[PDB]
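Read the structure below first, then the notes.
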Amino acid sequence: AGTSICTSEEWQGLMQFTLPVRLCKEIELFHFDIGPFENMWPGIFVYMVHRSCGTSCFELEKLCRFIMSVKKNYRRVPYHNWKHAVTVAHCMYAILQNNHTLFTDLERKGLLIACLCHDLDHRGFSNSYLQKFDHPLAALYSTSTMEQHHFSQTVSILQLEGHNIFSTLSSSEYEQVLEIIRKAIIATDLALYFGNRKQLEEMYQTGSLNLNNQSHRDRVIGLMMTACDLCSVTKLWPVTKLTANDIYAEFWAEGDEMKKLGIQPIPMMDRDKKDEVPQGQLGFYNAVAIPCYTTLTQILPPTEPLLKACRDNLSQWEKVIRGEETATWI
Ligand SMILES: Nc1cc(Cl)nc(N)n1
Ligand code: NI
Ligand code: NI
C-alpha cells in the first residue's frame, strides 16, 4: 500500500555523512564488495554520484531525500533488497569511470539512478510466478512484469515532494533521462538479455556496431545493465558464494509457495533439490553470465576484469561439482 517516504532524520544524516578515506581508492575497483560497510551504503552512493557526475549534478537535499526514500522502498527479502541495489549501482560506477567519455552526463546520472532503483519494491517473486498465478501485476504488465513495476515505482519516488532530482533539467533532457532510465530498468529482464546479447554479438562480429547509432547505444546500455545486475558473479569467490545463498533462499521460498498451489517448482526453486545447485550455477554461468561479460569486454575493453572474475567463479563452481570444495562459512 503506497510509496514510502524517508524521515527528516534519515536524509539529514546522509547529508552529514563523510566517507572514510581508505575507501576512496577501494570503491574505484570492479571487485569492491560493499558487504562489510552496511552503515555507509547510502553514503557510498552519494560519493559515486558526486565523483561520476560532479557535486553540482543534483541539489544535495533532494538527492539525499531521494536515496533514503529509495532505501525504504526496498523490501526485507533475502536477495532483491537494498544491498543488491547499491551493489548494482557500484558496478555501474566502475563501468562508467572506466569508460567515462563514451557516455553523456545525462546517461551517467540516469544510469546510476536506474541501477539504484532497478529492483524497487521487489517482493521475492519472479515474473514466472506472477504470470503463472495471474497476480494483478501480470495483467497490468504482460511482459517484463516486475521491471515495468520497478520503473513505475521509480517515477513515484521522483514525484514525492522534494525528491525530484531531475527538475533542473531542460524539458527535452528530462524526457531523455526518464527514457534512459525506463530502457535501462526494462533491460534487467533476463528474458530480453538473450536476444540483446545475440544482436550485439552479431553487430560486433560484422563490424556494424556504431555507438553513435541510438538503437545500438540502447543495446550496449542494456548489456551494461545485465552485467551490473549479475555482478555478484564477478566478486571474490567467498563473496560470490555468500550472495548465492541469498539468491537461493529467495528462490526456495518461491518454490514453497508453488507447492501449496499444486505445482511442483523447477529444481532451482526446490529447497529439497539443493544437491543440484552447483550444476545449476554452472548452467547459469554457461548460458548467461559468461557470454554477457564476454560480449561486454569486446565492446568495452576496460570491463575485462568483470569477465576474468566471472571465469574464476565458474572454475570454483566446477571445483564444487568435482567434490574439491574446502571449508565455507555462511
Ligand atoms: N541473478 C542470478 C540468478 C542466478 Cl540463478 N544465479 C546468479 N548468480 N545470479
Ligand atoms: Ni530485477
Ligand atoms: Ni537486480
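Count begins at 1; order follows the chain as displayed.
How was it done? The header gives X-ray crystallography, 1.8 Å.
In case you wondered, yes, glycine gets a Cβ from its N, Cα and C as well.
Annotation source Swiss-Prot lists domain 'PDEase' at 7-324, citing sequence analysis.
Annotated active site, proton donor per Swiss-Prot: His80, in sequence order, evidence recorded as similarity to another entry. In sequence order, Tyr74, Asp119, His122, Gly124, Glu250 make up the list of same-chain residues 6 or more apart from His80 (active site, proton donor) whose Cβ falls under 8 Å from its Cβ.
In the three-state DSSP assignment, the secondary structure recorded for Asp119 (mutagenesis position) is coil. The local packing around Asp119 (mutagenesis position), expressed as other Cβ atoms within 10 Å of its Cβ over all shown chains, amounts to 25. What Swiss-Prot lists as divalent metal cation 1 binding site is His84, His118, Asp119, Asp229, and the listing cites experimental evidence.
Experimental mutagenesis is annotated in Swiss-Prot for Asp119 to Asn (Swiss-Prot position 830), with the remark: Reduces activity 1000-fold.
Record note (Swiss-Prot), mutagenesis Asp119 to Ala (Swiss-Prot position 830): Loss of activity and of zinc binding. The unchanged residue is displayed.
What Swiss-Prot lists as divalent metal cation 2 binding site is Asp119, and the listing cites experimental evidence.
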Other same-chain residues whose Cβ falls within 8 Å of the Cβ centroid of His84, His118, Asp119, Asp229, the recorded divalent metal cation 1 site, in sequence order: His80, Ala85, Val88, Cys115, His122, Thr188, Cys228
Number of other Cβ atoms within 10 Å of the Cβ of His84 (divalent metal cation 1 binding site) across all protein chains: 22
Least buried by Cβ count (within 10 Å) of the binding-site residues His118, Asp229: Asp229
